[PDB]
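Each remark here refers to the structure printed beneath this line.
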Amino acid sequence: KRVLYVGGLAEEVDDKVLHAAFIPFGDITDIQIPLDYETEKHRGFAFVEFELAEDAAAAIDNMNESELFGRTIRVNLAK
Amino acid sequence: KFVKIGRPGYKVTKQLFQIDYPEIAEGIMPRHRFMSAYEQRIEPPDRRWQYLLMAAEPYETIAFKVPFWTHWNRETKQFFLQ
Amino acid sequence: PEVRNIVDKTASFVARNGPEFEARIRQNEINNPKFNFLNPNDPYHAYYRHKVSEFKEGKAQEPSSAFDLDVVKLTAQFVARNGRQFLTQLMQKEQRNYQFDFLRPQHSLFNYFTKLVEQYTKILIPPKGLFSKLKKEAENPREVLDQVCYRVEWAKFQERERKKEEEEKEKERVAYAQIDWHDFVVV
């Protein structure tokens, strides 16, 4: 449980986007946003797995229901 | 069956979603939810964008695109979600 | 505004006493058009009968383990004597060349340490065993009955609190389950 599970990745959302949006808490060692391979479009389900539990946790608790590209992202409990 | 659709508006700013609303004088606090954009009386194509809506009794609810952690201050009539 | 004041006046009298007094006053003054606004006979019919509703409802205006437990006991003994927020007998024990495994707050044993500290405080309050000891407990079954009834009254209020909280949550859940599901829109 060292990650933020962020459903709601906008159109212009990349792995860099999630890693930078969660890195100010802690160093994102892995990241990716799951796209149906029929679209090349992020679908609103992403994983930013950093190295620090405190980091990922305070980020999941802080950035809850935010707005990015005008679209609401929600970074919550990765299970 | 007693759902009076008065048509007041949603006067809120996103950016953390805040609304102003009138006082219905009821113990119901606003209930919010974000869902998929598949239910409507038209359903225009390109339905992958979703409706995040916080609705209540006396106000037109604060809904929007959206591809506890909140509250409503009643004596001040102001709704905050963070 | 004569006709306006007439419609607003009949509006106040019909916001107070109503269309029954309309029928009465119209039967009393239906010889002259001073009541033709409260009758079918003037142009203030509609404006009048609606302004009565307005000034009545509030729209119109007036017309104008034993070892670990022992270690926790020593933690409570140190938290009873820690006399400053940054100075105590455990600041040394933390980084003083030994293990300090109850010193974590993110450990769950921090909660049992907080309970043991509450117990040490219940022993450290002067009425708790320092230099004064009251015998209303050692020879007091009447104060004990008072205390039993006090616990029971707290329990009654708490049962009421739980019932009201369950009811409120159920009503709010039903309200979310019946909330607007069709007219999703943004401003």
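We number chain C the way Swiss-Prot does; in order, the residues shown are 47-110, 160-282.
If you check the header, you will see the structure was determined by electron microscopy, 4.2 Å.
For all residues, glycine too, the Cβ spot is worked out from N, Cα and C.
There are 7 other CB atoms within 10 A of the CB of C:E48 (mutagenesis position), with all protein chains counted. In this structure, C:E48 (mutagenesis position) is part of a helix by DSSP. Looking at Swiss-Prot, the entry for mutagenesis of C:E48 to F says: SLURP 1 motif acquires binding to SF3A3; when associated with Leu-55.
Mutagenesis annotation in Swiss-Prot: C:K55 to L, described as SLURP 1 motif acquires binding to SF3A3; when associated with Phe-48; the structure shown retains the original residue. For C:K55 (mutagenesis position), the number of other Cβ atoms no farther than 10 Å from its own Cβ, over all displayed protein chains, is 16. When secondary structure is read from DSSP and collapsed to three states, C:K55 (mutagenesis position) falls in the helix class.
Using a 10 Å Cβ-Cβ cutoff, C:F162 (mutagenesis position) registers 7 neighbours. In Swiss-Prot, a published mutagenesis experiment is listed as C:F162 to E, annotated No effect on binding to SF3A3.
In three-state terms derived from DSSP, C:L169 (mutagenesis position) belongs to a helical segment. Long-range Cβ neighbours of C:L169 (mutagenesis position) (same chain, at least 6 residues apart, Cβ-Cβ under 8 Å): none. In Swiss-Prot, a published mutagenesis experiment is listed as C:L169 to K, annotated Abolishes binding to SF3A3.
The distance from the Cα of C:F162 (mutagenesis position) to the Cα of C:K55 (mutagenesis position) comes to 89 Å. C:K55 (mutagenesis position) is 10 Å away from C:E48 (mutagenesis position) when you measure Cα to Cα.
DSSP assigns C:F162 (mutagenesis position) to a helix.
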